[PDB]
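Undergrad: To start, I am sharing the structure in question, which I have written as structure tokens.
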Amino acid sequence: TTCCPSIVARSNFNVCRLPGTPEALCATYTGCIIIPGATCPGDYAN
């Protein structure tokens, strides 16, 4: 599960994966984290 900070940052993160851009790439661009768990803490999830 991938969870990003800032609702704005995660917004473009989602839009990033729309054209077929790899999730991890967009995550690296947003300062986003990809954890093995299926639920992220609210500390770093927007």
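Method reported for this entry: solution NMR.
Note: Cβ is positioned from N, Cα and C throughout, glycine not excepted.
Annotations for this protein, taken from Swiss-Prot, read as follows:
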| type | residues | note |
| --- | --- | --- |
| VARIANT | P22 to S | In isoform SI |
| VARIANT | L25 to I | In isoform SI |
Undergrad: Compile a sequence-ordered list of residues in the same chain as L25 (variant position), six or more apart from it, whose Cβ lies below 8 A from its Cβ; state 'none' when nothing qualifies.
TA: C16
Undergrad: CB neighbours of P22 (variant position) within 10 A?
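TA: So the Cβ neighbour count for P22 (variant position) comes to 10.
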